[PDB]
Amino acid sequence: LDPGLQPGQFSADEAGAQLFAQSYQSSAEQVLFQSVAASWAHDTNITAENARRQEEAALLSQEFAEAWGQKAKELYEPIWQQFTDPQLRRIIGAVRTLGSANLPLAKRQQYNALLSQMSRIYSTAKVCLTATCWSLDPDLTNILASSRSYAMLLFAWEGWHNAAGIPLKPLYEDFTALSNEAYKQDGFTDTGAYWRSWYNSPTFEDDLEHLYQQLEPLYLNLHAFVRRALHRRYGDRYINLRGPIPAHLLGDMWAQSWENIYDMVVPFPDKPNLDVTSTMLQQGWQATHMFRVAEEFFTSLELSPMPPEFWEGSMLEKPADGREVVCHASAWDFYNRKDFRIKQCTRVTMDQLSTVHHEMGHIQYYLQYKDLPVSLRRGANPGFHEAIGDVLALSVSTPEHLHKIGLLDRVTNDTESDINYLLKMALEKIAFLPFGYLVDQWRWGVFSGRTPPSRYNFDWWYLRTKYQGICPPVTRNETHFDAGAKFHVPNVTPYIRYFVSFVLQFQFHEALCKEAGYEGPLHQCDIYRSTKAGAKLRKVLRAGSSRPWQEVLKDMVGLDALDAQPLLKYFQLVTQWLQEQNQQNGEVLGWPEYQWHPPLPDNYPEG
Ligand SMILES: *[C@@H]1O[C@H](CO[C@@H]2O[C@@H](C)[C@@H](O)[C@@H](O)[C@@H]2O)[C@@H](O[C@@H]2O[C@H](CO)[C@@H](O[C@@H]3O[C@H](CO)[C@@H](O)[C@H](O)[C@@H]3O)[C@H](O)[C@H]2NC(C)=O)[C@H](O)[C@H]1NC(C)=O
Ligand SMILES: CC(=O)N[C@@H](CC(=O)O)C(=O)NC[C@H](CC1(C(=O)N[C@@H](Cc2ccc(O)cc2)C(=O)O)CCCC1)C(=O)O
Ligand SMILES: *[C@@H]1O[C@H](CO)[C@@H](O[C@@H]2O[C@H](CO)[C@@H](O)[C@H](O)[C@H]2NC(C)=O)[C@H](O)[C@H]1NC(C)=O
Ligand SMILES: *[C@@H]1O[C@H](CO[C@@H]2O[C@@H](C)[C@@H](O)[C@@H](O)[C@@H]2O)[C@@H](O)[C@H](O)[C@H]1NC(C)=O
Ligand SMILES: [Cl-]
Ligand SMILES: [Mg+2]
Ligand SMILES: [Zn+2]
């Protein structure tokens, strides 16, 4: 380990602590860069060596956090909570939380090594038919999004969940135990309590539950409307109009957003096709076009363009050489104020264009706070980081903006078109809310011990049925580990940030649309080229995590807390139209036949 990274001696008061933080931030950048660098080398090129090197960097990060956490505890443990500087209090409190650095060396290794193997299992798992084999991205993704054959969707869903989940379960149990051991020594009951602490809100869970209560009626009506369409397509044998929807029919491996079945549920298919994918292909869009168009939206707001290091270093397409990569999209900050990259196996589709904006939102954030000290190089909270790119994508997806960028012949500003659009947006945003809420409900119960290995799948499907109103299309038992077939579980990425951001982004949109001078319906707003909006947004991004998110938020939108009303205001028209459609069809809202599962196809898996 480098002496130049080990902590110096500082006076045991706030003045010495202010110098202590500078020296910490100084050396942390070198440590963070070598960790990010090695993760990148592995994720863009999965090999045992790159895994080894990634784990060495992880160990080194842990030695660094140990030394500096120790020093901080011996110097300021009794006095840092009383400092006047609140940003210093933030920094110090962070440094004294050692996480996996609380582990002994032998368990530090095992922990670092589980992450490598869980990541490899997920990102290299394949579904084989009988020579060739399908990967999740693009093969199974495209099947789930476009196939309307019940048996083919089933084969892809079952094959994926079996291939990814079953091998992960034994590893995930070991990881959970080690993670908990680590964070207990920081004073957390369990890792989940640490994750939740990032929101600095004593009533976090209660506040989330109250939000979900306001949003659930919207989901239930969307659910019932979509269920009716699936009933017509697949028959009474496979769809129960009073039961949960089979989990493989909603356009997505995790049933988590439904925009890919828009063409099965669009009420007015004569009107312009608001899925512009066919046009993007007809026009010959490529990955680089998509990132350049996203970039230009950011620069239209007088935010920063992507630096040369981004274009030279990013991986914007799935490699064609015989290489295995983590295709799950990600945005990378190397903590050197120079290098920022996206790794995305970009496909030419409309929902990938949204993803491009999402990931570039992360980069923009990185660029706007790169001069802050490291500990503040985060979103106000993790939900803020996830909302930035999605907010811009709300403007991009409006039919008026799509027209501006040549992807849609201008649509009539009528009601059939307004409903078509808000419905597509509901499929993308409202359908996600139960899933965004339930994933960390599951993981919080695993970390707390409420959900032992013996109930991993039982409790996962309890939650999936409770919240999303779906059911597995084949029988599952505790040999299956269906939570593990979702990227964020083996890759240990928390999820509640996405529930937070799916609500928050509509608060941001409203603030920015009002600040842009817009006045029509909130869902037709396009903040493109509004430099006033760009300024309001730029203030948030530069704040990093220096001020409480409740303060940053108050400055931007007028409230200091999450609020569903902007979301509700955005969807008002289709919320009403959906209720009417379901009443006219005599739908039951919900899934009272909660035990119901569909039958197998006759010749399955044959033919
Ligand atoms: C599309 O058309 C709407 C008109 O609203 C329509 O309502 C239904 C009957 C259907 O025809 C729908 O297809 C359609 O949405 C336009 O919305 C209207 O825009 C004007 C000016 O932009 C708004 O005036 C403002 O109103 C606010 C709120 O009162 C005031 O604070 C302002 O001072 C200003 O006077 C008007 O309110 C707004 N109406 C509604 C219901 O939102 C929309 O602009 C138009 N868009 C496009 C792209 O053509
Ligand atoms: C080095 C590193 O890991 N960096 C972090 C960022 C950071 O911490 O700075 C990061 O890049 N994480 C990747 C993750 C990828 C995506 C994701 O997983 N999304 C959720 C939920 C969702 C769905 C629709 C949507 O519009 C928005 C969110 C899912 O698909 O299930 C996949 C495409 C979209 C975002 C991400 O960017 O959030
Ligand atoms: C993926 O990583 C491997 C290492 O695991 C790289 O293989 C090394 O490549 C260099 C340069 O060609 C050689 O000097 C080493 O001997 C190789 N080591 C091994 C273990 O193969 C490989 O080049 C990387 N692939 C890409 C596309 O970057
Ligand atoms: C768990 O489930 C595994 C999968 O096999 C079966 O597949 C469907 C078609 C039904 O037959 C259902 O009984 C099973 O899900 C089994 O191999 C395994 O034996 C089951 N039990 C355990 C303890 O893993
Ligand atoms: Cl989070
Ligand atoms: Mg999709
Ligand atoms: Zn994100």
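Note that chain A is numbered according to Swiss-Prot, with residues 30-158, 162-639 shown in order.
This deposition comes from X-ray crystallography, 1.9 Å.
Quick reminder: no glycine exception, Cβ is built from N, Cα and C everywhere.
Per Swiss-Prot, the features are as follows:
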ACT_SITE  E391  active site, proton acceptor 1
ACT_SITE  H520  active site, proton donor 1
BINDING   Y231, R529  chloride 1 binding site
BINDING   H390, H394, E418  Zn(2+) 1 binding site
MUTAGEN   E391 to D  Abolished peptidase activity, leading to increased levels of amyloid-beta; when associated with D-989
MUTAGEN   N445 to D  In Ndom123456 mutant; abolished dipeptidyl carboxypeptidase activity; when associated with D-318 and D-445. In Ndom1234569 mutant; does not affect dipeptidyl carboxypeptidase activity; when associated with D-318
MUTAGEN   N509 to D  In Ndom123456 mutant; abolished dipeptidyl carboxypeptidase activity; when associated with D-318 and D-445
MUTAGEN   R529 to Q  Abolished dependence to chloride, leading to reduced peptidyl dipeptidase activity
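Taking the mean position of the Cβ atoms of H390, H394, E418 as the Zn(2+) 1 site, the remaining same-chain residues with a Cβ inside 8 Å of that point are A363, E391, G393, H417, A419, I420, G421, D422, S533. Using CA atoms as reference points, the recorded positions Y231, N445, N509, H520, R529 were checked against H390 (Zn(2+) 1 binding site), and the closest is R529. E418 (Zn(2+) 1 binding site) has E391, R529 nearby among the recorded positions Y231, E391, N445, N509, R529, counting only those with a Cα within 10 angstroms of its own Cα.
In the deposited model, 3 residues go unmodelled between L158 and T162, whose Cα atoms sit 5 Å apart. Cβ neighbour count for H520 (active site, proton donor 1) (all protein chains, 10 Å cutoff from its Cβ): 17. The Cβ of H394 (Zn(2+) 1 binding site) has 21 neighbouring Cβ atoms from other residues within 10 Å, across all protein chains displayed. Within the set of mutagenesis positions (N445, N509), the lowest number of other Cβ atoms found within 10 Å of a Cβ is recorded at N509. Among the recorded positions listed (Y231, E391, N509, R529), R529 has its Cα nearest to the Cα of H520 (active site, proton donor 1). Note: the Cα of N445 (mutagenesis position) and the Cα of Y231 (chloride 1 binding site) are spaced 41 Å from each other. Checking the recorded positions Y231, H394, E418, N445, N509, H520 against ligand 1, the ones with a C-beta less than 6 Å from an atom of that molecule are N445. Of all Cβ atoms in the shown protein chains, 22 besides its own fall within 10 Å of the Cβ of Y231 (chloride 1 binding site). For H394 (Zn(2+) 1 binding site) paired with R529 (mutagenesis position), the C-alpha to C-alpha distance reads 13 Å. Closest in space to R529 (mutagenesis position), of the recorded positions given as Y231, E391, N509, is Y231, taking the CA atom of each residue. A sphere of 10 angstroms centred on the C-beta of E391 (mutagenesis position) encloses 24 other C-beta atoms. Cβ neighbour count for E418 (Zn(2+) 1 binding site) (all protein chains, 10 Å cutoff from its Cβ): 23. Within the set of recorded positions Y231, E391, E418, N509, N509 have a CB atom less than 6 Å from some atom of ligand 4.
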